[PDB]
Amino acid sequence: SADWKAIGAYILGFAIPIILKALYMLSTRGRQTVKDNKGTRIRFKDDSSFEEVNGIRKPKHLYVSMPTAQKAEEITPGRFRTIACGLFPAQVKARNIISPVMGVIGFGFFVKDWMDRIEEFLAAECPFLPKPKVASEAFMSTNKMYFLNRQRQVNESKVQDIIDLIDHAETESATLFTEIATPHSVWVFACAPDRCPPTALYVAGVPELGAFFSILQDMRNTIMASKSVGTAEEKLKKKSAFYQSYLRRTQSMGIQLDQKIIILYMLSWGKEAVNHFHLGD
């Protein structure tokens, strides 16, 4: 599907404020800016985005295509959100841009002390590494060790287009990361990308983090559904499949998710995450 290399190169040529401006709009006010838009493309502008040509400043506009309906280069709002939440998560955090879709499963509170959480999680013993016995190999039986194993494993599943994208972004204004225990790794999902962002696909345990959030979404949906006025069917018929969606789309990028990591996230963090769902009112 999408040519993430080409799309990213285009987006990486703009000033950070206009990119984030459009990322804010399409994440929060998504369906309405499309409905309200006169014609063929969505045009974005911002005083940070210009070209000096030469005695005169010419504004430089960010275009995202209208998404009706049916190829590789085109920057739909979905592709734009997916790409940009991966390229600029430090800036997303700095501006505190959180999609309502993520806001209602309590993303804001969840990430509040992210570094402490992810370090606690990685320093914990991993139930899929047998077995400490001798408490001096203890460094070999931690989740962190499991993630090192995983990192070397996914390294085998890399596609060139995304390798190219990552390499290009590092020389630009992207705020990429290579490890999960960084302040900004979790912020690639703040705008509710419909799949793991391209540039994050090969950081161990990060695409599984997206899956974790997607399951919380389904969990919230299940909880909201039980207490809502429901043709007894139309309750089951307009259910949600966020996880199956995220799963299908992320794995279509040429990686298989580590289900065991997904299980460790859900069982480590699930209980307290549910306590921060917006239900609903």
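Please read every residue number as a count from 1 along the shown chain.
If you check the header, you will see the structure was determined by X-ray crystallography, 2.2 Å.
Placed from the backbone N, Cα and C atoms, the Cβ positions cover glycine too.
Swiss-Prot documents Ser268 to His (Swiss-Prot position 386) as a published mutagenesis change and attaches the note Complete loss of inhibition of MDA5-directed ISRE or IFN transcriptional responses. Listed in Swiss-Prot is the natural variant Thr33 to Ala (Swiss-Prot position 148), annotated as follows: In strain: CHI-7913.
Listed in sequence order, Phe121, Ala124 are the same-chain residues six or more apart from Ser268 (mutagenesis position) with CB atoms under 8 A from its CB.
In sequence order, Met25, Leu26, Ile42 are the residues near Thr33 (variant position), counting only same-chain partners six or more apart with C-beta under 8 A.
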